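Report on one structure; see the data block that follows.
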Amino acid sequence: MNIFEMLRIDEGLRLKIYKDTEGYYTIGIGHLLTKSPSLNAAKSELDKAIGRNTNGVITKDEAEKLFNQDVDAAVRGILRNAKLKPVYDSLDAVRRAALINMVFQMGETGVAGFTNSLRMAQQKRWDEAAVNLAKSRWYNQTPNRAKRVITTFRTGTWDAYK
Ligand SMILES: [Cl-]
Ligand SMILES: [Cl-]
Ligand SMILES: [Kr]
């Protein structure tokens with residue numbers, strides 16, 4: 001397993017504009033298009049992202065391209081973030097994937113505020129980190145996904161994904 005398969009599981013894949021768990025316009029593998037309630041606006045951002053008149057539908061290859069860009073951007077965001085990088089650099093490969101998933105989902109800003117969890121993680125206090133991570137709106141809103149990611153972080157294995 002790896003980061004890509006990991007997020008492809010958690011995000012699914014949809015070729016038509018759809019609304020996410022928060023009701024925002026999204027497409028592909030979790031590619032948020034806009035927080036605006038306007039489909040038009042969303043269709044406009046879609047066309048801008050793709051480079052063509054999509055009419056709100058993309059192909060699989062197009063969805064995967066956006067996905068590669070987003071995973072890439074997530075990693076770079078982590079490395080460019082002074083609160084995140086040191087955490088990231090201290091982790092093994094599996095746990096790094098867990099932190100990338102959270103950033104992909106919540107944004108760098110969002111993740112950098114799990115201050116307390118980040119410190120336990122950096123200290124390698126897995127179980128404690130795990131309990132602290134569950135005390136969050138993130139977990140109450142998307143509990144099944146949150147649990148898979150938290151288990152990953154805690155154990156450093158891919159068991160939650162098998
Ligand atoms: Cl884009
Ligand atoms: Cl979920
Ligand atoms: Kr974290």
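Cβ coordinates are placed from backbone N, Cα and C, and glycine is handled just like the others.
Quoted from Swiss-Prot, the note on the mutagenesis of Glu11 to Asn is: Loss of 84% of enzymatic activity. Quoted from Swiss-Prot, the note on the mutagenesis of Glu11 to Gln is: Complete loss of activity. What Swiss-Prot lists as active site, proton donor/acceptor is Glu11, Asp20, and the listing cites experimental evidence. One mutagenesis experiment catalogued in Swiss-Prot, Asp20 to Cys, is accompanied by this note: Nearly no effet on specific enzymatic activity. Among the sequence features in Swiss-Prot, the mutagenesis site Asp20 to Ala, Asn, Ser or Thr is noted as follows: Complete loss of enzymatic activity. Here the residue is the original one, while Swiss-Prot reports the published mutagenesis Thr26 to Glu with the comment Complete loss of activity at neutral pH; covalently bound substrate. According to Swiss-Prot, the mutagenesis experiment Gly30 to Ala carries the annotation: Almost complete loss of enzymatic activity. Annotation source Swiss-Prot lists substrate binding site at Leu32, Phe104, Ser117, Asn132. Experimental mutagenesis at this site is recorded by Swiss-Prot as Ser117 to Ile, annotated: 500-fold decrease in enzymatic activity. The annotation that Swiss-Prot gives for the mutagenesis experiment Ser117 to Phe reads: 10-fold decrease in enzymatic activity. Under mutagenesis, Swiss-Prot gives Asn132 to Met or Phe with this note: 2-fold decrease in enzymatic activity. According to Swiss-Prot, the experimentally introduced change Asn132 to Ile is described as follows: 5-fold decrease in enzymatic activity.
Locations of recorded Swiss-Prot features on the structure.
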{"residue": "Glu11", "record": "mutagenesis position", "Cβ neighbours (10 Å)": "20"}
{"residue": "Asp20", "record": "mutagenesis position", "Cβ neighbours (10 Å)": "15"}
{"residue": "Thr26", "record": "mutagenesis position", "Cβ neighbours (10 Å)": "21"}
{"residue": "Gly30", "record": "mutagenesis position", "Cβ neighbours (10 Å)": "20"}
{"residue": "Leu32", "record": "substrate binding site", "Cβ neighbours (10 Å)": "17"}
{"residue": "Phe104", "record": "substrate binding site", "Cβ neighbours (10 Å)": "25"}
{"residue": "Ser117", "record": "mutagenesis position", "Cβ neighbours (10 Å)": "24"}
{"residue": "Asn132", "record": "mutagenesis position", "Cβ neighbours (10 Å)": "19"}
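Here nothing among the mutagenesis positions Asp20, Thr26, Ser117, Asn132 falls inside 10 Å of the CA of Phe104 (substrate binding site). If you check the recorded positions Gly30, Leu32, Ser117, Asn132 against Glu11 (mutagenesis position), the ones with a Cα inside 10 Å of its Cα are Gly30. Contact annotation for mutagenesis positions (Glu11, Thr26, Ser117, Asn132) versus ligand 3: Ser117, each with CB under 6 Å from a ligand atom. Straight-line distance linking the Cα atoms of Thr26 (mutagenesis position) and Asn132 (mutagenesis position), rounded to a whole number, equals 29 Å.
Checking the recorded positions (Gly30, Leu32, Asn132) against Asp20 (mutagenesis position) with a 10 Å Cα-Cα cut-off leaves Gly30, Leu32. Here the binding residues for substrate are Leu32, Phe104, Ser117, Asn132. Their largest Cα to Cα distance works out to 27 Å. Closest to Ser117 (mutagenesis position) by Cα-Cα distance, out of the recorded positions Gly30, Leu32, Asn132, is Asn132. In this structure, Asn132 (mutagenesis position) is part of a helix by DSSP.
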